[PDB]
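Report on one structure; see the data block that follows.
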Amino acid sequence: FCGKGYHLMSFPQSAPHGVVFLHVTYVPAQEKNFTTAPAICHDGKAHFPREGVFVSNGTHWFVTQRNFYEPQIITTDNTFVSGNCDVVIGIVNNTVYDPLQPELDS
Amino acid sequence: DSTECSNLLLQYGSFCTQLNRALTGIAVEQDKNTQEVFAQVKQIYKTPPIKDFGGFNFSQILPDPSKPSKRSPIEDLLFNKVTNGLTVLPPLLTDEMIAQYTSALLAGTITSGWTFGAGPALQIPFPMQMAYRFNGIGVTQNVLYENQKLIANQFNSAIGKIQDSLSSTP
Amino acid sequence: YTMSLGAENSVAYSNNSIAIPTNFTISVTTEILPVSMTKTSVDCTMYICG
Ligand SMILES: *[C@@H]1O[C@H](CO)[C@@H](O[C@@H]2O[C@H](CO)[C@@H](O)[C@H](O)[C@H]2NC(C)=O)[C@H](O)[C@H]1NC(C)=O
Ligand SMILES: *[C@@H]1O[C@H](CO)[C@@H](O[C@@H]2O[C@H](CO)[C@@H](O)[C@H](O)[C@H]2NC(C)=O)[C@H](O)[C@H]1NC(C)=O
Ligand SMILES: *[C@@H]1O[C@H](CO)[C@@H](O[C@@H]2O[C@H](CO)[C@@H](O)[C@H](O)[C@H]2NC(C)=O)[C@H](O)[C@H]1NC(C)=O
Ligand SMILES: *[C@@H]1O[C@H](CO)[C@@H](O[C@@H]2O[C@H](CO)[C@@H](O)[C@H](O)[C@H]2NC(C)=O)[C@H](O)[C@H]1NC(C)=O
Ligand SMILES: *[C@@H]1O[C@H](CO)[C@@H](O[C@@H]2O[C@H](CO)[C@@H](O)[C@H](O)[C@H]2NC(C)=O)[C@H](O)[C@H]1NC(C)=O
Ligand SMILES: *[C@@H]1O[C@H](CO)[C@@H](O)[C@H](O)[C@H]1NC(C)=O
(Lines of atoms letter the chains of each structure in order from A and count residues from 1; the text may use other names and numbers.)
(Lines give C-alpha, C1' and ligand atoms only; values in the text may rest on other atoms or scores of the structure.)
(Ligands and ions follow the chains in the order given, each with its own letter.)
Protein backbone atom coordinates (compact mmCIF):
# COMPACT_ATOMS: atom_id res chain seq x y z
CA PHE A 1 0.00 0.00 0.00
CA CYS A 2 2.88 2.38 0.76
CA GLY A 3 5.62 1.13 -1.55
CA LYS A 4 7.44 -2.09 -2.27
CA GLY A 5 9.02 -3.55 0.85
CA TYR A 6 8.47 -3.07 4.56
CA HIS A 7 7.09 0.45 4.87
CA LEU A 8 9.04 2.85 7.09
CA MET A 9 7.65 6.29 6.22
CA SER A 10 6.35 8.41 3.35
CA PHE A 11 6.76 11.99 2.18
CA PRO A 12 4.13 13.98 0.24
CA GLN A 13 5.01 16.24 -2.69
CA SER A 14 2.62 18.51 -4.56
CA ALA A 15 2.21 17.98 -8.30
CA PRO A 16 0.07 19.66 -11.01
CA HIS A 17 -3.42 18.31 -10.28
CA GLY A 18 -1.86 15.53 -8.23
CA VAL A 19 0.25 14.21 -5.39
CA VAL A 20 3.53 12.27 -5.44
CA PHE A 21 4.29 10.04 -2.47
CA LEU A 22 7.94 9.21 -1.83
CA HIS A 23 7.66 5.90 0.02
CA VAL A 24 10.70 5.12 2.17
CA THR A 25 10.74 1.36 2.73
CA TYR A 26 13.11 -1.22 4.20
CA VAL A 27 14.24 -3.96 1.79
CA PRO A 28 16.10 -7.04 3.09
CA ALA A 29 19.38 -7.80 1.33
CA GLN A 30 22.40 -10.14 1.42
CA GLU A 31 20.49 -13.13 2.77
CA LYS A 32 22.33 -16.18 4.08
CA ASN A 33 21.34 -19.82 4.53
CA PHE A 34 21.04 -21.26 8.03
CA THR A 35 19.84 -24.57 9.42
CA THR A 36 16.68 -24.01 11.42
CA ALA A 37 14.67 -25.90 14.03
CA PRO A 38 11.23 -25.22 15.54
CA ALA A 39 12.36 -25.81 19.14
CA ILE A 40 15.38 -26.61 21.32
CA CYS A 41 15.29 -29.67 23.57
CA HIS A 42 17.00 -29.05 26.91
CA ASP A 43 16.57 -30.94 30.22
CA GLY A 44 13.54 -32.74 28.81
CA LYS A 45 11.84 -29.41 28.07
CA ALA A 46 11.00 -27.74 24.77
CA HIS A 47 12.19 -24.15 24.31
CA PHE A 48 10.66 -21.81 21.73
CA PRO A 49 11.90 -18.36 20.64
CA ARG A 50 10.16 -15.45 22.32
CA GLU A 51 10.46 -13.12 19.32
CA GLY A 52 13.07 -14.62 16.99
CA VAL A 53 14.05 -17.89 15.33
CA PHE A 54 16.61 -20.61 15.98
CA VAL A 55 19.40 -20.65 13.41
CA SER A 56 22.56 -22.71 13.03
CA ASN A 57 25.68 -21.81 11.05
CA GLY A 58 26.75 -25.46 11.00
CA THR A 59 28.07 -26.20 14.49
CA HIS A 60 26.43 -23.78 16.94
CA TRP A 61 22.82 -22.79 17.60
CA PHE A 62 21.66 -19.21 18.11
CA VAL A 63 18.43 -17.22 18.25
CA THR A 64 18.03 -14.17 16.02
CA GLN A 65 15.39 -11.67 15.00
CA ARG A 66 13.53 -12.74 11.87
CA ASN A 67 14.27 -9.76 9.60
CA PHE A 68 17.97 -9.22 10.35
CA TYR A 69 20.81 -11.59 11.17
CA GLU A 70 21.88 -10.88 14.76
CA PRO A 71 22.88 -14.16 16.42
CA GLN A 72 22.56 -14.34 20.20
CA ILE A 73 23.16 -17.11 22.72
CA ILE A 74 20.07 -19.22 23.37
CA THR A 75 19.16 -18.38 26.97
CA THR A 76 16.11 -18.61 29.21
CA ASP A 77 15.58 -14.86 28.75
CA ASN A 78 14.83 -15.05 25.01
CA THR A 79 13.06 -18.44 25.00
CA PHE A 80 9.97 -19.82 26.70
CA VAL A 81 9.18 -23.36 27.83
CA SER A 82 6.03 -25.23 26.79
CA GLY A 83 5.86 -29.00 27.19
CA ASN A 84 8.45 -31.71 26.73
CA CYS A 85 10.44 -32.76 23.66
CA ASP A 86 8.21 -35.68 22.64
CA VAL A 87 5.52 -33.68 20.81
CA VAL A 88 7.25 -31.12 18.58
CA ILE A 89 8.29 -32.52 15.20
CA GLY A 90 11.87 -31.65 14.33
CA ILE A 91 13.06 -30.57 17.78
CA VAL A 92 16.85 -30.70 18.11
CA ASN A 93 19.09 -31.13 21.14
CA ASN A 94 21.07 -28.09 22.25
CA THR A 95 22.05 -26.52 25.54
CA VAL A 96 20.15 -23.53 26.90
CA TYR A 97 22.27 -21.10 28.90
CA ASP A 98 21.06 -19.74 32.23
CA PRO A 99 22.18 -16.20 33.17
CA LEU A 100 21.45 -16.91 36.84
CA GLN A 101 23.77 -19.96 36.92
CA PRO A 102 27.14 -18.11 37.37
CA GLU A 103 25.52 -15.92 40.05
CA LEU A 104 24.92 -18.81 42.45
CA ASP A 105 27.99 -20.63 41.12
CA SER A 106 30.18 -17.81 42.45
CA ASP B 1 -21.51 -0.57 -47.07
CA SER B 2 -23.89 2.26 -48.07
CA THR B 3 -21.98 5.24 -49.46
CA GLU B 4 -24.97 7.60 -49.16
CA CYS B 5 -25.41 6.68 -45.50
CA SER B 6 -21.74 7.41 -44.78
CA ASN B 7 -22.00 10.74 -46.61
CA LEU B 8 -25.00 11.68 -44.45
CA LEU B 9 -23.18 10.34 -41.37
CA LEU B 10 -20.25 12.71 -41.99
CA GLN B 11 -22.61 15.64 -41.29
CA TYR B 12 -22.75 14.65 -37.60
CA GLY B 13 -19.02 15.07 -37.07
CA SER B 14 -16.66 13.11 -34.83
CA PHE B 15 -19.20 11.05 -32.86
CA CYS B 16 -17.72 7.82 -34.27
CA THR B 17 -14.21 8.84 -33.20
CA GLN B 18 -15.48 9.53 -29.67
CA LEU B 19 -17.20 6.14 -29.41
CA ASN B 20 -14.17 4.27 -30.78
CA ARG B 21 -11.88 6.18 -28.40
CA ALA B 22 -14.08 5.33 -25.40
CA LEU B 23 -14.18 1.64 -26.36
CA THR B 24 -10.40 1.64 -26.87
CA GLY B 25 -9.96 3.18 -23.42
CA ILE B 26 -12.14 0.45 -21.89
CA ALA B 27 -10.21 -2.24 -23.81
CA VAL B 28 -6.81 -1.04 -22.58
CA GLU B 29 -8.28 -0.57 -19.07
CA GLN B 30 -9.19 -4.28 -18.90
CA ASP B 31 -5.60 -5.28 -19.69
CA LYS B 32 -4.33 -2.76 -17.13
CA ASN B 33 -6.69 -4.31 -14.56
CA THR B 34 -5.37 -7.81 -15.29
CA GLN B 35 -1.77 -6.53 -15.00
CA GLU B 36 -2.56 -4.84 -11.68
CA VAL B 37 -4.23 -7.91 -10.18
CA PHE B 38 -2.02 -10.76 -11.38
CA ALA B 39 1.36 -9.30 -12.41
CA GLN B 40 2.61 -8.24 -8.99
CA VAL B 41 5.77 -10.40 -9.02
CA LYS B 42 8.66 -10.14 -11.47
CA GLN B 43 10.10 -13.54 -10.48
CA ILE B 44 8.42 -16.78 -11.58
CA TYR B 45 8.74 -18.93 -8.48
CA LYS B 46 8.42 -22.71 -8.68
CA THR B 47 7.67 -25.32 -6.05
CA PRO B 48 10.28 -27.95 -5.13
CA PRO B 49 9.80 -31.39 -6.75
CA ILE B 50 9.33 -33.01 -3.32
CA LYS B 51 6.09 -31.81 -1.72
CA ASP B 52 7.24 -32.18 1.90
CA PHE B 53 5.47 -29.33 3.69
CA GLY B 54 5.07 -30.92 7.13
CA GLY B 55 1.74 -32.58 6.38
CA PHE B 56 0.21 -29.69 4.43
CA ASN B 57 -1.31 -30.74 1.10
CA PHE B 58 -1.49 -28.18 -1.73
CA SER B 59 -2.36 -30.52 -4.62
CA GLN B 60 -5.77 -28.91 -5.15
CA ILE B 61 -4.24 -25.45 -5.64
CA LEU B 62 -0.89 -26.23 -7.28
CA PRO B 63 -0.86 -26.80 -11.08
CA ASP B 64 -1.58 -30.33 -12.25
CA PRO B 65 1.21 -31.77 -14.45
CA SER B 66 -1.25 -34.23 -16.05
CA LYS B 67 -3.40 -31.44 -17.48
CA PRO B 68 -2.27 -29.78 -20.73
CA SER B 69 -3.58 -26.40 -19.53
CA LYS B 70 -1.22 -26.51 -16.48
CA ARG B 71 -4.09 -25.45 -14.21
CA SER B 72 -4.89 -26.47 -10.66
CA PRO B 73 -7.88 -28.78 -10.04
CA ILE B 74 -9.69 -25.84 -8.44
CA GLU B 75 -8.81 -23.58 -11.39
CA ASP B 76 -9.84 -26.29 -13.85
CA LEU B 77 -13.19 -26.61 -12.06
CA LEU B 78 -13.59 -22.81 -12.13
CA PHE B 79 -12.93 -22.70 -15.88
CA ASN B 80 -15.39 -25.54 -16.45
CA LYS B 81 -18.10 -23.87 -14.36
CA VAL B 82 -18.02 -20.54 -16.24
CA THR B 83 -19.75 -20.66 -19.63
CA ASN B 84 -22.10 -5.89 -38.09
CA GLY B 85 -18.88 -4.13 -37.16
CA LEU B 86 -18.49 -5.76 -33.74
CA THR B 87 -15.12 -7.30 -32.91
CA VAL B 88 -13.84 -8.99 -29.76
CA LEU B 89 -10.22 -8.20 -28.99
CA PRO B 90 -8.35 -11.00 -27.20
CA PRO B 91 -6.94 -10.23 -23.74
CA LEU B 92 -3.24 -9.44 -23.56
CA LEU B 93 -2.68 -12.12 -20.91
CA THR B 94 -3.93 -15.54 -21.93
CA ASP B 95 -5.42 -18.00 -19.44
CA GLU B 96 -2.27 -20.14 -19.23
CA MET B 97 -0.11 -17.07 -18.48
CA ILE B 98 -2.58 -15.89 -15.81
CA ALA B 99 -2.45 -19.42 -14.37
CA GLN B 100 1.36 -19.19 -14.49
CA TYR B 101 1.22 -15.91 -12.54
CA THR B 102 -1.04 -17.49 -9.92
CA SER B 103 1.30 -20.50 -9.78
CA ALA B 104 4.26 -18.17 -9.20
CA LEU B 105 2.36 -16.40 -6.41
CA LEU B 106 1.40 -19.74 -4.83
CA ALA B 107 4.99 -21.01 -5.01
CA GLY B 108 6.26 -17.78 -3.45
CA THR B 109 3.74 -17.80 -0.61
CA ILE B 110 4.30 -21.50 0.10
CA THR B 111 8.10 -21.62 -0.05
CA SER B 112 8.88 -18.11 1.21
CA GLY B 113 5.86 -16.80 3.15
CA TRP B 114 5.51 -13.03 2.88
CA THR B 115 9.22 -12.40 2.22
CA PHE B 116 8.89 -12.53 -1.58
CA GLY B 117 6.28 -9.76 -1.51
CA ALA B 118 8.63 -7.36 0.28
CA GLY B 119 11.95 -8.14 -1.40
CA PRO B 120 14.05 -11.21 -2.17
CA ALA B 121 12.34 -14.54 -1.58
CA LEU B 122 13.71 -15.99 1.65
CA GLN B 123 13.06 -19.70 2.10
CA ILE B 124 11.44 -20.87 5.32
CA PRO B 125 9.90 -24.23 6.31
CA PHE B 126 6.12 -24.12 5.98
CA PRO B 127 5.33 -25.13 9.63
CA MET B 128 7.66 -22.34 10.81
CA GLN B 129 5.90 -19.93 8.43
CA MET B 130 2.53 -21.05 9.82
CA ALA B 131 3.90 -20.47 13.34
CA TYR B 132 4.86 -16.93 12.29
CA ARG B 133 1.30 -16.42 11.03
CA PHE B 134 0.02 -17.79 14.35
CA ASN B 135 2.14 -15.20 16.15
CA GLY B 136 0.68 -12.55 13.85
CA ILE B 137 -2.82 -13.29 15.17
CA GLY B 138 -1.61 -13.46 18.78
CA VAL B 139 -1.27 -17.22 19.31
CA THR B 140 2.04 -18.63 20.55
CA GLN B 141 4.28 -20.82 18.36
CA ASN B 142 4.00 -23.82 20.72
CA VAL B 143 0.27 -24.20 19.97
CA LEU B 144 1.05 -24.58 16.26
CA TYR B 145 3.94 -27.01 16.79
CA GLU B 146 2.13 -29.24 19.31
CA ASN B 147 -1.01 -29.49 17.15
CA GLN B 148 0.73 -29.50 13.75
CA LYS B 149 -0.79 -32.78 12.53
CA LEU B 150 -4.28 -31.63 13.54
CA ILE B 151 -3.79 -28.25 11.83
CA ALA B 152 -2.54 -29.92 8.63
CA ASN B 153 -5.48 -32.35 8.64
CA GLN B 154 -7.96 -29.50 9.18
CA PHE B 155 -6.37 -27.46 6.37
CA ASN B 156 -6.49 -30.41 3.94
CA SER B 157 -10.11 -31.16 4.90
CA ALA B 158 -11.10 -27.51 4.41
CA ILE B 159 -9.42 -27.36 0.98
CA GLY B 160 -11.26 -30.53 -0.05
CA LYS B 161 -14.53 -29.07 1.24
CA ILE B 162 -13.85 -25.96 -0.88
CA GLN B 163 -13.47 -28.10 -4.00
CA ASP B 164 -16.61 -30.10 -3.15
CA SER B 165 -18.62 -26.93 -2.44
CA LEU B 166 -17.55 -25.34 -5.73
CA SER B 167 -18.33 -28.56 -7.63
CA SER B 168 -21.73 -28.92 -5.94
CA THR B 169 -23.11 -25.35 -6.06
CA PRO B 170 -24.38 -23.88 -9.36
CA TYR C 1 7.41 -12.51 -29.66
CA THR C 2 5.52 -14.32 -26.95
CA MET C 3 6.00 -12.22 -23.83
CA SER C 4 7.87 -13.57 -20.82
CA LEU C 5 6.23 -13.14 -17.44
CA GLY C 6 9.40 -12.98 -15.34
CA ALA C 7 12.77 -14.57 -14.78
CA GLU C 8 12.45 -18.04 -13.28
CA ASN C 9 13.50 -18.21 -9.62
CA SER C 10 13.34 -21.66 -8.02
CA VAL C 11 13.39 -21.04 -4.26
CA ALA C 12 15.58 -23.62 -2.52
CA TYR C 13 12.91 -24.95 -0.19
CA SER C 14 13.72 -27.64 2.34
CA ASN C 15 12.13 -28.63 5.62
CA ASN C 16 14.94 -27.40 7.88
CA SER C 17 16.66 -24.46 6.12
CA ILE C 18 15.90 -20.75 6.48
CA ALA C 19 17.27 -17.65 4.76
CA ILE C 20 18.01 -14.73 7.09
CA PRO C 21 18.94 -11.26 5.78
CA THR C 22 22.29 -9.89 6.87
CA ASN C 23 21.86 -6.40 5.38
CA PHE C 24 19.25 -3.93 4.19
CA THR C 25 18.53 -1.30 1.56
CA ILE C 26 16.62 1.90 2.33
CA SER C 27 14.57 2.16 -0.86
CA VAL C 28 12.56 5.24 -1.84
CA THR C 29 9.91 4.76 -4.52
CA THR C 30 7.53 7.17 -6.23
CA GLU C 31 3.75 6.89 -6.42
CA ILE C 32 1.90 9.44 -8.56
CA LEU C 33 -1.83 9.86 -7.92
CA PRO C 34 -4.11 12.37 -9.70
CA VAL C 35 -6.26 14.40 -7.30
CA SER C 36 -8.27 16.94 -9.30
CA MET C 37 -9.17 17.91 -12.86
CA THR C 38 -9.45 21.25 -14.59
CA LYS C 39 -12.66 22.94 -13.45
CA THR C 40 -14.52 23.58 -16.70
CA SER C 41 -17.89 25.32 -16.98
CA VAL C 42 -19.98 25.43 -20.15
CA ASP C 43 -22.78 27.93 -20.68
CA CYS C 44 -25.33 25.65 -22.35
CA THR C 45 -27.38 28.49 -23.86
CA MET C 46 -24.26 30.28 -25.11
CA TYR C 47 -22.70 27.05 -26.43
CA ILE C 48 -25.76 25.91 -28.36
CA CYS C 49 -27.08 29.32 -29.39
CA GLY C 50 -24.46 32.05 -28.91
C1 LIG D 1 29.36 -20.50 14.09
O2 LIG D 1 29.49 -19.32 14.93
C3 LIG D 1 30.18 -19.60 16.16
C4 LIG D 1 30.15 -18.33 16.98
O5 LIG D 1 30.43 -17.19 16.17
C6 LIG D 1 31.60 -20.06 15.81
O7 LIG D 1 32.30 -20.36 17.02
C8 LIG D 1 33.56 -19.66 17.10
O9 LIG D 1 34.53 -20.14 16.14
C10 LIG D 1 35.77 -19.40 16.20
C11 LIG D 1 36.65 -19.93 15.09
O12 LIG D 1 37.39 -21.06 15.53
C13 LIG D 1 36.39 -19.55 17.59
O14 LIG D 1 37.60 -18.79 17.65
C15 LIG D 1 35.41 -19.05 18.64
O16 LIG D 1 35.95 -19.22 19.94
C17 LIG D 1 34.11 -19.83 18.51
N18 LIG D 1 33.14 -19.38 19.50
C19 LIG D 1 32.61 -20.20 20.42
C20 LIG D 1 31.64 -19.57 21.37
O21 LIG D 1 32.91 -21.39 20.49
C22 LIG D 1 31.53 -21.32 14.96
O23 LIG D 1 32.84 -21.76 14.61
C24 LIG D 1 30.75 -21.01 13.70
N25 LIG D 1 30.66 -22.18 12.84
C26 LIG D 1 30.84 -22.13 11.52
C27 LIG D 1 30.71 -23.43 10.79
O28 LIG D 1 31.09 -21.08 10.93
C1 LIG E 1 18.15 -35.87 22.08
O2 LIG E 1 18.14 -36.20 23.49
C3 LIG E 1 17.13 -37.17 23.82
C4 LIG E 1 17.15 -37.32 25.32
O5 LIG E 1 18.47 -37.16 25.83
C6 LIG E 1 17.44 -38.46 23.06
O7 LIG E 1 16.45 -39.44 23.35
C8 LIG E 1 17.07 -40.67 23.79
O9 LIG E 1 17.45 -41.52 22.69
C10 LIG E 1 18.10 -42.74 23.11
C11 LIG E 1 18.52 -43.47 21.86
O12 LIG E 1 17.41 -43.71 21.00
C13 LIG E 1 17.14 -43.55 23.99
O14 LIG E 1 17.81 -44.72 24.44
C15 LIG E 1 16.71 -42.71 25.18
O16 LIG E 1 15.77 -43.42 25.97
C17 LIG E 1 16.07 -41.41 24.69
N18 LIG E 1 15.65 -40.58 25.81
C19 LIG E 1 14.48 -39.94 25.83
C20 LIG E 1 14.21 -39.13 27.07
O21 LIG E 1 13.68 -40.01 24.91
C22 LIG E 1 17.47 -38.18 21.56
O23 LIG E 1 17.80 -39.36 20.84
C24 LIG E 1 18.50 -37.11 21.27
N25 LIG E 1 18.54 -36.81 19.85
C26 LIG E 1 19.66 -36.55 19.18
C27 LIG E 1 19.51 -36.27 17.72
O28 LIG E 1 20.76 -36.55 19.73
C1 LIG F 1 -2.64 -34.79 -1.21
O2 LIG F 1 -4.02 -34.74 -1.60
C3 LIG F 1 -4.28 -35.42 -2.84
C4 LIG F 1 -5.72 -35.15 -3.18
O5 LIG F 1 -6.56 -35.37 -2.05
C6 LIG F 1 -3.96 -36.91 -2.64
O7 LIG F 1 -4.19 -37.59 -3.87
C8 LIG F 1 -5.08 -38.72 -3.67
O9 LIG F 1 -4.34 -39.93 -3.35
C10 LIG F 1 -5.21 -41.05 -3.09
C11 LIG F 1 -4.33 -42.20 -2.67
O12 LIG F 1 -3.37 -42.52 -3.67
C13 LIG F 1 -6.04 -41.35 -4.34
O14 LIG F 1 -6.92 -42.44 -4.07
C15 LIG F 1 -6.85 -40.11 -4.71
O16 LIG F 1 -7.60 -40.34 -5.89
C17 LIG F 1 -5.91 -38.94 -4.93
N18 LIG F 1 -6.66 -37.74 -5.28
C19 LIG F 1 -6.35 -36.96 -6.32
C20 LIG F 1 -7.24 -35.77 -6.53
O21 LIG F 1 -5.40 -37.21 -7.05
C22 LIG F 1 -2.50 -37.05 -2.22
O23 LIG F 1 -2.19 -38.42 -1.97
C24 LIG F 1 -2.25 -36.24 -0.95
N25 LIG F 1 -0.88 -36.40 -0.48
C26 LIG F 1 0.26 -36.04 -1.11
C27 LIG F 1 1.53 -36.33 -0.36
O28 LIG F 1 0.28 -35.50 -2.22
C1 LIG G 1 21.12 -21.91 0.05
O2 LIG G 1 21.39 -23.27 -0.36
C3 LIG G 1 20.72 -23.65 -1.58
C4 LIG G 1 21.03 -25.11 -1.80
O5 LIG G 1 22.39 -25.30 -2.18
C6 LIG G 1 21.17 -22.74 -2.72
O7 LIG G 1 20.39 -23.06 -3.87
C8 LIG G 1 21.20 -23.36 -5.03
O9 LIG G 1 22.02 -22.24 -5.46
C10 LIG G 1 22.85 -22.57 -6.58
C11 LIG G 1 23.72 -21.37 -6.85
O12 LIG G 1 23.16 -20.53 -7.85
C13 LIG G 1 21.96 -22.94 -7.78
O14 LIG G 1 22.78 -23.29 -8.89
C15 LIG G 1 21.08 -24.12 -7.39
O16 LIG G 1 20.20 -24.45 -8.46
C17 LIG G 1 20.25 -23.74 -6.17
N18 LIG G 1 19.37 -24.83 -5.78
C19 LIG G 1 18.05 -24.68 -5.66
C20 LIG G 1 17.28 -25.91 -5.25
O21 LIG G 1 17.49 -23.61 -5.88
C22 LIG G 1 20.92 -21.28 -2.36
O23 LIG G 1 21.44 -20.43 -3.38
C24 LIG G 1 21.60 -20.94 -1.03
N25 LIG G 1 21.32 -19.56 -0.65
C26 LIG G 1 22.28 -18.69 -0.31
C27 LIG G 1 21.81 -17.32 0.05
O28 LIG G 1 23.46 -19.01 -0.29
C1 LIG H 1 25.60 -3.62 3.91
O2 LIG H 1 25.40 -3.07 2.61
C3 LIG H 1 25.91 -1.73 2.51
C4 LIG H 1 25.49 -1.21 1.16
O5 LIG H 1 24.13 -0.79 1.16
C6 LIG H 1 27.43 -1.81 2.71
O7 LIG H 1 28.00 -0.50 2.61
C8 LIG H 1 29.05 -0.47 1.62
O9 LIG H 1 30.27 -1.11 2.06
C10 LIG H 1 31.29 -1.12 1.05
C11 LIG H 1 32.46 -1.91 1.61
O12 LIG H 1 33.13 -1.20 2.64
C13 LIG H 1 31.66 0.32 0.69
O14 LIG H 1 32.64 0.32 -0.34
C15 LIG H 1 30.41 1.05 0.21
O16 LIG H 1 30.72 2.41 -0.07
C17 LIG H 1 29.34 0.99 1.29
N18 LIG H 1 28.14 1.68 0.85
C19 LIG H 1 27.55 2.63 1.58
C20 LIG H 1 26.31 3.24 0.98
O21 LIG H 1 27.99 3.00 2.66
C22 LIG H 1 27.72 -2.40 4.09
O23 LIG H 1 29.12 -2.50 4.31
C24 LIG H 1 27.09 -3.78 4.16
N25 LIG H 1 27.34 -4.39 5.46
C26 LIG H 1 27.51 -5.70 5.63
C27 LIG H 1 27.75 -6.15 7.04
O28 LIG H 1 27.47 -6.49 4.69
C1 LIG I 1 13.12 -33.34 6.81
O2 LIG I 1 12.94 -34.43 5.88
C3 LIG I 1 13.89 -35.50 6.07
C4 LIG I 1 13.64 -36.50 4.96
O5 LIG I 1 13.40 -35.84 3.73
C6 LIG I 1 13.71 -36.09 7.47
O7 LIG I 1 14.68 -37.11 7.67
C8 LIG I 1 13.90 -34.99 8.51
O9 LIG I 1 13.67 -35.51 9.82
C10 LIG I 1 12.92 -33.86 8.24
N11 LIG I 1 13.11 -32.79 9.20
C12 LIG I 1 12.09 -32.09 9.73
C13 LIG I 1 12.46 -31.02 10.70
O14 LIG I 1 10.93 -32.32 9.43
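Numbering, chain C: per Swiss-Prot, residues 695-744 in sequence.
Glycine is treated like the rest: Cβ placed from N, Cα and C.
Quoted from Swiss-Prot, the note attached to the natural variant C:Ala701 to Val states: In strain: Beta/B.1.351, Iota/B.1.526. Listed in sequence order, the residues of the same chain lying 6 or more apart from C:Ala701 (variant position) and placing their CB within less than 8 Å of its CB: none are present.
Here the Cβ of C:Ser704 (variant position) has 15 other Cβ atoms within 10 Å, regardless of which shown protein chain they belong to. Annotation note: C:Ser704 (variant position) sits in a strand segment as assigned by DSSP. Looking at Swiss-Prot, the entry for natural variant C:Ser704 to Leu says: In strain: Omicron/BA.2.12.1.
Swiss-Prot gives this note for the natural variant C:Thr716 to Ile: In strain: Alpha/B.1.1.7. The Cβ of C:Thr716 (variant position) has 13 neighbouring Cβ atoms from other residues within 10 Å, across all protein chains displayed.
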Variant positions near chain B, Cβ-Cβ under 8 Å, from C:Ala701, C:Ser704, C:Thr716: C:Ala701, C:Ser704
Cα-Cα distance linking C:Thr716 (variant position) and C:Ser704 (variant position), given in Å to the nearest integer: 21
DSSP three-state assignment (helix, strand or coil) for C:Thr716 (variant position): strand
